[PDB]
Amino acid sequence: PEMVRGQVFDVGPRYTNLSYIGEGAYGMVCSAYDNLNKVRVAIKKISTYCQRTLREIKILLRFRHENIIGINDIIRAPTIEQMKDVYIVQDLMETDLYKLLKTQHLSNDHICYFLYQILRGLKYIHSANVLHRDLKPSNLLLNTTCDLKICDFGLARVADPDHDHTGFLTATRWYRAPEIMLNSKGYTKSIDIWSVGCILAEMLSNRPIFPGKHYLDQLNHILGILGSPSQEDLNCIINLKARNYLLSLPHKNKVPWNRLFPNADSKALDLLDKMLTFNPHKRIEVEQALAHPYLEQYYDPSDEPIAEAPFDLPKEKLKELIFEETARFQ
Ligand SMILES: Nc1nc2[nH]cnc2c(=S)[nH]1
């Protein structure tokens, strides 16, 4: 067994010369040489935590799309008794958008291209009636030619708008839609669109637009820029405790986008405005975002595929489910 930073990375004959890349969720990430098609790859070691592991495997194996990270191989023991670690193999990318925003100014041409590819991937995901629910810059991988792939489906769910309602004060904080702090479990597609709006804002300025320190700090940051919600938007919130909290706040005026981003393309600001809408019912959907004049140069519905079909247990059946789902790579 090759060892990496004091750890067993038992990835067999096929994958050699492992280099530490970092640690995402789940554990260690190394790159490795694949001797079957002579190209380096990324390998994640996996040791509840079982739930999100299973969820992701199940989704990523069903999805096939240029803008979604795939699964090339899965390595595990031949038997359930012997199975401890599971190794996930994926295409090696150069960087993620979070690391990129820390260090690099982006041209409008790059912002436009990135945003197109995010939406193109999201169009597919939503057509399968799946919510990602944790879109943020670190879950967006880029290769050396700026091709983009969405990763980490650990928090993903099937859409369920009939059961979205919940109480007041019930994923990553900065990219959370406002309705989540107010009356929503985040079971509708509109919460992903909000996260893309945040990512877009972050691409225009190299900084998180709403960096809340905590739950309600997040909300007052949003309202500090969007302004106090209208009576019509408030009427949509029927839970008295959410509504009366909002009514207890001082009046805030909308800060116009062109003041926050004085050198942004005006078309980008017009799309941003429609993504970061307080009322989820008024918020643009992904197909409409794709058709927006900002993305005209890329928009091509015949090259924007949709999925062919849309989508509580003891720890014993879960180990077993992971085993069964990973059998195809044996
Ligand atoms: N560079 C890099 N490439 C990847 N492919 C799948 N995951 C990764 C990560 S976390 N980093």
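We number chain A the same way Swiss-Prot does; the residues here are 9-55, 61-183, 187-327, 335-353, in that order.
Method on record in the header is X-ray crystallography, 2.1 Å.
Using N, Cα and C of the backbone, Cβ positions are placed for all residues, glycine too.
Copied over from Swiss-Prot, here are the features:
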- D147: active site, proton acceptor (ACT_SITE)
- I29, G30, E31, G32, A33, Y34, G35, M36, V37, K52: ATP binding site (BINDING)
- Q117 to A: Reduced affinity for DCC. Strongly reduced affinity for DCC; when associated with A-123 (MUTAGEN)
- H123 to A: Reduced affinity for DCC. Strongly reduced affinity for DCC; when associated with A-117 (MUTAGEN)
- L155 to A: Reduced affinity for DCC (MUTAGEN)
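Swiss-Prot feature annotations superimposed on the structure.
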residue	record	Cβ contacts under 8 Å, 6 or more apart
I29	ATP binding site	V37, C38, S39, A50
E31	ATP binding site	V37
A33	ATP binding site	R65, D165, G167
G35	ATP binding site	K52, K53, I54, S55
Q117	mutagenesis position	none
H123	mutagenesis position	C159
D147	active site, proton acceptor	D165, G167, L168, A187, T188, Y191, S211
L155	mutagenesis position	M106, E107, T108, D109, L110, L113, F127, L161, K162
For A33 (ATP binding site): DSSP state (helix, strand, coil): coil
Neighbour count (Cβ, 10 Å) for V37 (ATP binding site): 17
Site diameter for ATP, Å, by largest Cα distance between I29, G30, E31, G32, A33, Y34, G35, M36, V37, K52: 14
Of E31, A33, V37, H123, recorded positions neighbouring ligand 1, Cβ under 6 A: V37
Across 3 unmodelled residues, the distance in Å between the CA atoms of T183 and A187: 12
Structural state of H123 (mutagenesis position), classified by DSSP into three states: helix
Shell of the ATP site beyond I29, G30, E31, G32, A33, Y34, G35, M36, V37, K52, same chain only (C-beta within 8 angstroms of their C-beta centre): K53
Direct Cα-Cα distance, rounded to whole Å, spanning the 7 residues left out between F327 and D335: 19
Interval of 5 unresolved-in-model residues, reported as the Cα distance (Å) from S55 through to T61: 12
Secondary-structure category, per DSSP, in which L155 (mutagenesis position) falls: strand
